[PDB]
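A short write-up of the structure that comes next.
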2 protein chains.
Amino acid sequence: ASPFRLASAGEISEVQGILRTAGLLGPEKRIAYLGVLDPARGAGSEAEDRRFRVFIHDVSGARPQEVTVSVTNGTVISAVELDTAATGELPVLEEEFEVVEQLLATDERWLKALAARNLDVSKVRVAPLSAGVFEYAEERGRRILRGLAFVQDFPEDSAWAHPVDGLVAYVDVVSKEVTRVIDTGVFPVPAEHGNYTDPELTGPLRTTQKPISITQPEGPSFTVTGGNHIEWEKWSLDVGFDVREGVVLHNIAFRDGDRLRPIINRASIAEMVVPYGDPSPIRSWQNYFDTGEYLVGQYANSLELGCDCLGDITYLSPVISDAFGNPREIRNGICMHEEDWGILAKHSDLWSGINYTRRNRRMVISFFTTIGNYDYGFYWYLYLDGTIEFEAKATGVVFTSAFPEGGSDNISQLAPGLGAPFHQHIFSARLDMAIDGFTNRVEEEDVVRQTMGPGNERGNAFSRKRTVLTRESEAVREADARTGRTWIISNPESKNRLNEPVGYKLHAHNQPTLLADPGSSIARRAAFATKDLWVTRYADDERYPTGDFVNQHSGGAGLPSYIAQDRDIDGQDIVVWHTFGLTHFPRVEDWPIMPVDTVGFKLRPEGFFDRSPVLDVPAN
Amino acid sequence: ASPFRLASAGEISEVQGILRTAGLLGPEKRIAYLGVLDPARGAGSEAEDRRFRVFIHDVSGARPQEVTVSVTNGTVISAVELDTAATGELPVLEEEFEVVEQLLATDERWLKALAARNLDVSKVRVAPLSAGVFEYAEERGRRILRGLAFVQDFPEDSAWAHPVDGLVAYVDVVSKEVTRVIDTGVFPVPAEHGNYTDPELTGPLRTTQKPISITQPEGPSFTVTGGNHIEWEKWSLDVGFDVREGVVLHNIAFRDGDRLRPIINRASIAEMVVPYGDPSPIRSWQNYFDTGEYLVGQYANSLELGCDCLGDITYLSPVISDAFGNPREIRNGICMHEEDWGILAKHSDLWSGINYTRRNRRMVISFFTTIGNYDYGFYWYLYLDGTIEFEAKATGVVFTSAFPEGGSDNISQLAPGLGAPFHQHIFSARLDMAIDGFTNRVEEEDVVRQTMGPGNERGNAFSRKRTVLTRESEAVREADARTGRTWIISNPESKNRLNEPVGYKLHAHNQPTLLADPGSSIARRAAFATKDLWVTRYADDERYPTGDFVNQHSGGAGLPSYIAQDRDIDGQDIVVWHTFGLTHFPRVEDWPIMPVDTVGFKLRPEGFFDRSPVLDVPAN
Ligand SMILES: [Cu+2]
Ligand SMILES: [Cu+2]
Ligand code: NA
Ligand code: NA
């Protein structure tokens, strides 16, 4: 019955059928994006209307369409032709990934470049890389991918060990033409292999790890109903999945006594970008919007038990559309489990004689995706004490280049002749807040140092200040770790027993934001990534910090355009957009396969509850 | 055989006997501190000399002594009378904790203050609190504790719920005299109880938590030999214990192929301080040096299985001296176990067809201590990939006050009439570095932004810079989160296969440092806490950032005095001292018992290895 249930195979085939019936999905049409829309505000009173949004590409060169379908009613709600030169190209299609290498393999310029390097064309892999927006006028309105080459010595070889530097090509994937081949000169192709399953490189595998067994003899403490509604240790939520964003959490709420108290209406990673910091023309255009351009949900891994996810795991297997509108299941694509999280609370009191210890646990909801060389784990955590956390785990194989003779200020050395260009991985979490309901506001809280003098004669006092962000023009904020800056989302109309507005405090990691010059293309296309915190007034069409169409799309849409409306956010339905990222100067230890590194944020209750919410946790 | 083995009961009784035989431990003497000394540099060639350092208090008012004993040889090496007014008072004695309440209970001023508040003296608990150094000339050279009162309604009541504000007393614990009783006026004593085991407050305990079972059917993957030598997944170390510092790690090294490579020679928390930010004269003197004044090791909890430590646990039971020199075991005072730590590395490669996943684990070495209302867990972690981490977990009951009518800039409200003064918990980790041996140096690494222009035409480039800290005068450093500042400890004479100096990078959390005015007593006594990173040249007598005697000791010793020597630290035997802390504005959720909050740091290999050190980790 829930309007927040996962899309079923049946719903996707029905969208296909409705589109077909309406003349919108003939043999030249391809689905570049398909997802269910969230219910409108206040729609719980009315009956279900499951609506799906679809981006339809045309392989014959016709203009694409954005379409909204009511699968409940079997109707097309709206269909509009897109002018991609204006509003952006559609996301990269799975089927286009092979096309760059295939077209290049019979191009005389490409073949000349490979021959100059004595490389067998049959062994040259070409990465299908998003193009962005630079100085090439002919690309405007065209679907372009750029190709960088990597040699694969044999079918099971890791091509990433053998980058072909000094060479890049641009391809029109619709007209199937190579537009440019740029050869700045030969670099040595690094020769050492990077095969992390080859016994010659690993050596004898360790025999020293004894098993760790994690079981739940009575099963898990969470329940799953209606396919994707979770109840666990007072928490209530619905686990959604979208082909762009991946796992999306809806209706995060906490049962405090008899009352189900909303906290977050929708939580997602609404964008992620990987900007590269190498000024070589071979890579200086490189910025991968994994979410917006590639769609991270689409590439979610099937997660194997006792391997990717350990313990008593409950899986969801979300369904997505293929390019023709047929349903495709991602088997075991979402892991759900609870785990022990050490000590929750502890005190041994001298005066009372009472010794007290309680254990913590967390509910974990995760998926893992692969985008070329990169693999990312997205983890959401709910804790007994009311804390909500997100963590991204970055691994995979580092994107490589040649390491220049005489070194580099923008590339590190991994192996003889092998370089790794500096880059960032920067995420945007979109938190549609609902602290005790939708009437919310945000304050920036700084620590306040005090001067020794009257009222503070010993020079020990310190304090804090809170500044309400009243309108969108004032709600673009930066970190200040030195002053312990955080942001509190409160409900000014809902007070705790001490007559204080209930709230949650966002604790950021205060990692560097986007490093690129403010006049660059990437600073404009990923403007969200230049500041740590944005607050907007909720609107149903303000979904992504980069807008709906990121691929080959200049600035003009996304967060900078949203906040220009300068709307009231002081006790209104608001959305927090938190930028957080990793700045990566690759180390030798990252090669030939990278150990996980992490980044994230959390929110902790701040006068939300009337006392600790975990007094009723039992011993042992 | 190891000179780094834990002290045995026999060694402590032997120190007692040697001191007795030498005339240094008659019936009026009390041991305030006793611990084993680390071996001297280059002492591995010579036979064992187990030496113990002892601080001896005299209850008859005679001057205390600092004594070094060779337990191996049965001799007193050195004994020196201390002038405490100059060099500091000895640590607070366990036996002094009851004395403040006992003396106050028959003092007419104290009794008058309690009678003004209608409080039964038999119900008034008095916390024995360190005094620090303020404006009271008569305290110089005297052992003083200050007392703050809390009412206990019945034997099992949590007194912390019932602070008696407006009242403080000062007591000479040797002469057994009350020096001052200060009553600034009556405040209401908060009436609600804070009894977190009372069913009336907890409500019915949850029945929803299903068991989680963590077992190791073949046992743990680590070995323990010689009592305290750990070998685990290429790591090698010795787990020490000291009554002041608690768990101390020695000889942290990693077996890389055939070579045992040192990383850290000694790691400890060498100080921790809890400064309060309430300018009321009742608490404005409050700064608890839990390590330096109270000795955190002394109060280590006995940790219960399946409760404090979960899984297949190996315990150490360290032995300490009581006040008379008799050995006392802290049963199960140190937990050691390994645990699963999610995904280590993962890649699913399109071109090779190879899908690869490996799991991480960490070795955990921990203890938990209780200092009055506070309880702290100290956790050291070693990871498969070479990462070393420390985490402090803070819990217990918040230190309380009245909440003033009309509010406070320096105190938060927890319950009706109940306040919690703002404070910090600030730790100093002393890391005696040995990156591939003792010849080490530290660089500060900042991210470097670059301007769009020639050489960077697209405005995408970014870089980094490293600054070697060459001498101690240049090695007092602050955080800069915005520029991604870290510190790399390298060995300039030990190069990896890429001809780069091997190293480890310290990643701080960049939390605020000491907030107090720079002219305060606490800014001088805890000078270390004002800056994030200090580097010194190693010396055997530079043990604590606050010096040997912290109790009632002004500035003059510790880190500021050490670095004045301006010694060479560029390719020398050096020590890194990292300040990190929590700034606590207590929330209603912290009452009546605080959920754990955490702070820490980690160090990751940075070109230490020639490639990933976890290629030989097996599947599943
Ligand atoms: Cu990276
Ligand atoms: Cu605290
Ligand atoms: Na909202
Ligand atoms: Na050293």
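Here chain A follows Swiss-Prot, giving residues 9-628 in order.
Header lists the method as X-ray crystallography, 1.8 Å.
Including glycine, each Cβ sits where the backbone N, Cα and C put it.
Look at Swiss-Prot and you will find A:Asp298 tagged as active site, proton acceptor, backed by similarity to another entry. For A:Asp298 (active site, proton acceptor), the Cβ neighbour count at a 10 Å cut-off comes to 23, with all displayed protein chains included. Secondary structure at A:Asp298 (active site, proton acceptor), taken from DSSP and collapsed to helix, strand or coil, is helix.
Under the three-state DSSP scheme, A:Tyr382 (mutagenesis position) falls in the strand class. Per Swiss-Prot, active site, schiff-base intermediate with substrate is recorded for A:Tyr382.
According to Swiss-Prot, the feature substrate binding site maps to A:296-307, A:379-384. With a 10 A radius on its CB, A:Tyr382 (mutagenesis position) counts 22 other CB atoms from all the protein chains.
According to DSSP, A:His433 (Cu cation binding site) sits within a strand segment. Around A:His433 (Cu cation binding site), the same-chain residues six or more apart in sequence whose CB sits under 8 Å from its CB are A:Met280, A:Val281, A:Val282, A:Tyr384, A:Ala400, A:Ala402, A:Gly589, A:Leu590, A:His592, A:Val607, listed in sequence order. Among the features that Swiss-Prot reports, Cu cation binding site is placed at A:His431, A:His433, A:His592, with the record citing experimental evidence.
Under its mutagenesis annotations, Swiss-Prot gives A:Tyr382 to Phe the following note: Loss of activity.
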| query | What is the interatomic distance between the Cα atoms of A:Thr299 (substrate binding site) and A:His431 (Cu cation binding site), given in whole Å? | reply | 17
| said: Excluding near sequence neighbours, so keeping only residues 6 or more apart in the same chain, what lies with its CB under 8 A of A:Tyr296 (substrate binding site)? | reply: A:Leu137, A:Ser138, A:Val281, A:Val282, A:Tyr302, A:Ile379, A:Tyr382
| request: Using CB under 6 Å from any atom of ligand 1, narrow the recorded positions A:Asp298, A:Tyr302, A:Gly305, A:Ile379, A:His592 to the ones that qualify. | output: A:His592
| In the chain carrying A:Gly305 (substrate binding site), residues 6 or more apart in sequence that have Cβ under 8 angstroms from it | A:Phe249, A:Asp250, A:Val251, A:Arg252, A:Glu253, A:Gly254, A:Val255, A:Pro326, A:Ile328, A:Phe375, A:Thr377
| field | Pairwise Cα distance for A:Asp298 (active site, proton acceptor)/A:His431 (Cu cation binding site) [Å, integer] | value | 14
| request: Just name the winner among A:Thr299, A:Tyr302, A:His592 (the binding-site residues) by count of other CB atoms within 10 A of its CB. | output: A:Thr299
| task | Under 8 Å Cβ to Cβ from A:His431 (Cu cation binding site), same chain, six or more residues apart: give me those in sequence order, or none if nothing qualifies. | result | A:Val282, A:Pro283, A:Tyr284, A:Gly285, A:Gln294, A:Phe407, A:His592
